[PDB]
Amino acid sequence: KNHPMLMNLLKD
Amino acid sequence: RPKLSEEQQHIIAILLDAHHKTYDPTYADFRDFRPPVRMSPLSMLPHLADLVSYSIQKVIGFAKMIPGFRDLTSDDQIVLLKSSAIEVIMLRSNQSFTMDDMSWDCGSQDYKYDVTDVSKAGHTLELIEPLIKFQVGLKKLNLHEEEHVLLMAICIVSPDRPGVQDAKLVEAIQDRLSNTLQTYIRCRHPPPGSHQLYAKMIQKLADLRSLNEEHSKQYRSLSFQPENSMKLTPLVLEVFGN
Ligand SMILES: CC(C)(c1ccc(OC[C@@H](O)CO)cc1)c1ccc(OC[C@H](O)C(C)(C)C)cc1
């Protein structure tokens, strides 16, 4: 599903 | 003959530091939130929405630092955080919770939150009564910080969260933390406080599933009227649902 903000907060 | 391996000690040192880098016991950032309002209809919502949104950020920061969490797929990382966020927020908040007046005391009177404050964010005793009971039972455990950080990490890395793809991997990561916690209790937690401590901690995770279910219901009810949704943050909407 589309979670751009969570995705960005998780990235290395 | 249980002994804390070097790896297990390493896990505890990392989780401790992770927690330190994501929980500010000075509560200095609370000034950045929309102001608390207490005196009718959802007056605490903008403030507690901001606090909760801030809290989601800190929880993601903590989860990223959990040994093995980074080995999961981006999908699974997302699933675990969306489903655990509220629970880890309830757990981590125990640190400011006080049995004196049954409130979360974040430094000042303005940032001291009681049952009516939480009801003025749109909640009822269907949630708040089990929530307070949980906070009480957790505080009474008088967890070592080592135990607290382990419990938060175990909560996050749970294989039965709906939507998990690599369940076996999620279980293997959690098992290493579960084993680390159990050994810690045996070696570092003295009796009588240690009696059944592991089982009691896991019981708190079951209590959290029930709290999460009820929070979600009341949230879906709150977030139903677009006028209320408008008052939330983009992160809250994305993480808790839209
Ligand atoms: C009371 C409680 C547990 C809490 C959450 C986070 C807190 O932060 C700091 C603590 O970590 C310091 O130790 C303090 C208290 C809470 C739970 C759910 C909420 O939800 C409101 C609505 O459901 C939204 C729509 C705003 C999400 C509000 C407050």
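Numbers in chain A come straight from Swiss-Prot, and the residues shown are 640-651, in order.
This entry, so its header tells us, was determined using X-ray crystallography, 1.9 Å.
Even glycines carry a Cβ here, placed using N, Cα and C.
Listed features, source Swiss-Prot:
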- A:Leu645 to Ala: Impairs interaction with ESR2; when associated with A-604; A-607 and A-648 (MUTAGEN)
- A:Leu648 to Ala: Impairs interaction with ESR2; when associated with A-604; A-607 and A-645 (MUTAGEN)
Neighbouring C-beta atoms (10 Å sphere around the C-beta of A:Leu645 (mutagenesis position)): 21
Local Cβ density at A:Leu648 (mutagenesis position) - other Cβ atoms counted within 10 Å: 18
